[PDB]
Amino acid sequence: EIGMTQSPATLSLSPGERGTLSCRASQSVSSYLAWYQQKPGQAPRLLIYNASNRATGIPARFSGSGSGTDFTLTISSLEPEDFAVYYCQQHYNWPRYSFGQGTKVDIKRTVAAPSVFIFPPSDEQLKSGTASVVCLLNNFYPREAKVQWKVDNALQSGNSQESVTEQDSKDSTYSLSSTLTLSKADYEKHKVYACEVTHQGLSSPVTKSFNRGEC
Amino acid sequence: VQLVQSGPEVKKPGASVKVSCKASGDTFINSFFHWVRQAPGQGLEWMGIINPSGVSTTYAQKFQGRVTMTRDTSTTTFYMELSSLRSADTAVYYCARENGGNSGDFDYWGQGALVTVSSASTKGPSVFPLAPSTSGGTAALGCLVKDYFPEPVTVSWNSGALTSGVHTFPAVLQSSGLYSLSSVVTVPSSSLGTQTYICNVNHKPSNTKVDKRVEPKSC
Amino acid sequence: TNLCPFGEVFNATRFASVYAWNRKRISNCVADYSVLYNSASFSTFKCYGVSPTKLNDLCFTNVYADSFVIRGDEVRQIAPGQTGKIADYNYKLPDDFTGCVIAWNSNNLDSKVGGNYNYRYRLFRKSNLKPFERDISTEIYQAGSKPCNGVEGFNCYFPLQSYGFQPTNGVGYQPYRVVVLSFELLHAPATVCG
Ligand SMILES: *[C@@H]1O[C@H](CO)[C@@H](O)[C@H](O)[C@H]1NC(C)=O
C-alpha cells in the first residue's frame, strides 16, 4: 500500500504565526490528497481536498499545495481554535485509503517549569492489598518530562504509569500524573519515597519526597 | 445532513459487534460511506468503504476477513460488523460520507461509537483522597479513581463550584483490565481548613456516584 | 453560408453525461463570438491561447463543440493541466489546449425533486485519460485478484456512478452544463489572419 509521512511530528507556533505542515507519500498519488482537522474529542473535519481546493465553509487561512509525493498544508495566521491534530489522506487507488500519522499543532508558549507535588498512599486504599503514590507535575511546557521513582535511593522501573493532559485552552499548559503501584507489605518495607523531575524549564533536577512516618 | 450512530457497546474477546449509522437529510445516492476507527492511543485508521447501492465493498488489508459492511435497504443505515474482537479493537468507530469518490470529501462525520473489548465486566470505581503544612503558598488536592470498567468516569469538585485549577487526567488501563485515573486541583495553601473540598465522582455504567473528602490530615 | 447553429449546443434540451461527452463537429461558418462572451447567462467563460474578442477575428478549420454535465466543484477541472475525477477519468483537456471553456449553472434544468440519476461519470480508471478521449466502457472494475465475471460484488464495482442532482443541494454539487469549444486555426502568413 501507500505510506504517508507527515513532518514535523509536532509544530508549536504562536497565534498569528505562519504554519507549514508537510505530508510525503511513498509513491506518486497525483493530486489525490486530502487534509483533515480533528479537534479533541471531536470527529475529524475536512479542510482541503484534491491537494489544493478549499472545502465549503473552511476559513481562508487554510490552504494546500503540492502534487505527486510532497504536499503542504499552510495556515497563514494561526488562531487559538486551530489547536488540533491534522491528518493527510491518500486515495490514488480508488478502493483504498491511508492516513498520515498526524501532526499535532500546539499553540507555542514560553518554556515553563512544573510545580511538583507528591502524595502518599491513602488510609482507605491501604485496607486493600494495594498502595498508590501519586506525583503531580502541574502546568508546564513542553510536554516532554522525565519522572523517576526512587525508594531508599533505589530507582524503580516498570511499576509506574503516567498520564498527560491535553493542552490547556487558556494557558496552553500540560499536567502529568505518575502512579507508582506496589503491594501494601512492600510500601512498609521502605521509609522514604521521592519523586525526581527533570524538565527544560528546570535548571536542576527537582525532587519532592516524604518519609513513611511524618504525617 | 445528519449521521447518527448506535450507542456504545462492550464486548468480550472473540465476540462480534455491529455498529449502525443512521443517516438523513441529503440524498445518499452519489455519496459513498466509510468506516474509520481511532484507538485511544493512536490516530485515524481507515477500515473500509461501502457504496450507496448493492455492497461492492472494499475492506482494508488488516481487516480482510473480519469486517462485514452492509446497508438497511430502507433506513439508509450503514452497518459495520467486526468479528473476532481483540483488546486492540477497542476504539471509537466513525462513519463518514464521501461524495463522488476517489478524492471526494469526508464532509460529514458521525459522533463516534465507543467499542470496548475486554474480559472484564462493569465494575464500580474505588475513590481514594490525595492530600499533602505544605512547602509553598500553593497546595494540591486530588481524588484517585481506581479500578472501574468501562469508561468514562466524570469528576467534579464542590458540586461544580470549583473549576479553575482542576486537572482530571485521562484513564489508564491496568494489568487487571480495569481503568484508573486521578483528578487534582491546586488551591491556595491558606485555604485548607477554611473551605471544605469534596470531589464528585460519577460512574454511570455501574450506577456509582462517590463523593470522597479531600482534606489534608496532619497526624 | 448563413448563421451558425450555436443554439443547438447551448440550448439543447438534454445534455450527455460527462464520461460520454457529446462532441459536435460544426463547420458551417463563424458566428459572432463577441456576442456569446458578453452573455450574462454564462458564469464560467475562460479562453486559452486566444482572446475572446478576436475569435471572430481569427480563422480555423474544424471547431468541435464538446458538451456534457458536471457538478459545480468540477467546473475548474475543465482546464489544461488539471487532475481529479473528471479531468483524469472523464474529459481531459490537453496542456496545449487552443479554445474556450464555457459553463453555466443548470440547477433549474437538470435537477429533480428526489435526485436525478441520468447524468453519470466514470469513477476510477487504470490510467488517466488521453486528451479528448471518450471512455464509455461499462465493464465491472476488478479491484482485487479475483475475477468478477461481470458481477457486482466485493472488489467488483460498477465503473459509473449517477449524480445526485437535487435542488436543495449546495451550489458546489449542483449541475453545470459545460461547452468546450476546440478549434484548429489555419497556418497562413501573419497577414491574412495573423
Ligand atoms: C437560447 O435561447 C434563449 C431564448 O430561448 C436565448 O436568449 C439565448 O441567447 C439562446 N442561446 C444561444 C446560445 O443561442
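Numbers in chain C track Swiss-Prot; the residues on display, in order, are 333-526.
Keep in mind that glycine also has a Cβ here, set from the backbone N, Cα and C atoms.
Per Swiss-Prot, the features are:
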VARIANT   C:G339 to D  In strain: Omicron/BA.1, Omicron/BA.2, Omicron/BA.2.12.1, Omicron/BA.4, Omicron/BA.5, Omicron/BQ.1.1
VARIANT   C:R346 to K  In strain: Mu/B.1.621
VARIANT   C:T376 to A  In strain: Omicron/BA.2, Omicron/BA.2.12.1, Omicron/BA.4, Omicron/BA.5, Omicron/BQ.1.1, Omicron/XBB.1.5, Omicron/EG.5.1
VARIANT   C:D405 to N  In strain: Omicron/BA.2, Omicron/BA.2.12.1, Omicron/BA.2.75, Omicron/BA.4, Omicron/BA.5, Omicron/BQ.1.1, Omicron/XBB.1.5, Omicron/EG.5.1; complete loss of interaction with host integrins
VARIANT   C:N440 to K  In strain: Omicron/BA.1, Omicron/BA.2, Omicron/BA.2.12.1, Omicron/BA.2.75, Omicron/BA.4, Omicron/BA.5, Omicron/BQ.1.1, Omicron/XBB.1.5, Omicron/EG.5.1
MUTAGEN   C:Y453 to F  Decreased HLA binding to NF9 epitope. Increased binding affinity to human ACE2
MUTAGEN   C:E484 to D  Increased replication in human TMEM106B overexpressing cells
VARIANT   C:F486 to P  In strain: Omicron/XBB.1.5, Omicron/EG.5.1
MUTAGEN   C:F490 to L  Increased resistance to neutralizing antibodies and human covalescent sera neutralization
VARIANT   C:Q493 to R  In strain: Omicron/BA.1, Omicron/BA.2, Omicron/BA.2.12.1
MUTAGEN   C:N501 to Y  Increased binding affinity to human ACE2
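This view paints the features noted in Swiss-Prot onto the structure.
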residue	record	contacts (Cβ under 8 Å, 6+ apart)
C:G339	variant position	none
C:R346	variant position	none
C:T376	variant position	C:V407, C:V433, C:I434, C:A435, C:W436, C:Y508, C:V510
C:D405	variant position	C:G504, C:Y505
C:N440	variant position	none
C:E484	mutagenesis position	C:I472, C:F490
C:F486	variant position	C:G476
C:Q493	variant position	C:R452, C:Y453, C:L455
C:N501	mutagenesis position	C:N439, C:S443
State the count of C-beta atoms found within 10 angstroms of the C-beta of C:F490 (mutagenesis position), not counting that atom itself.
16
Under 8 Å, Cβ to Cβ, against chain B: pull out the ones among the variant positions C:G339, C:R346, C:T376, C:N440 that qualify, in sequence order.
none
Sequence-ordered recorded positions from C:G339, C:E484, C:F490, C:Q493, C:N501 with Cβ under 6 Å of an atom of ligand 1:
C:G339
How many other Cβ atoms sit within 10 Å of the Cβ of C:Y453 (mutagenesis position)?
26
Taking DSSP three-state, what's C:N501 (mutagenesis position) in: helix, strand or coil?
coil
Assigned element (helix, strand, coil) containing C:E484 (mutagenesis position), judged by DSSP:
coil
Give the helix, strand or coil assignment DSSP yields for C:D405 (variant position).
helix
Can you check what DSSP calls C:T376 (variant position), collapsed to helix, strand or coil?
strand
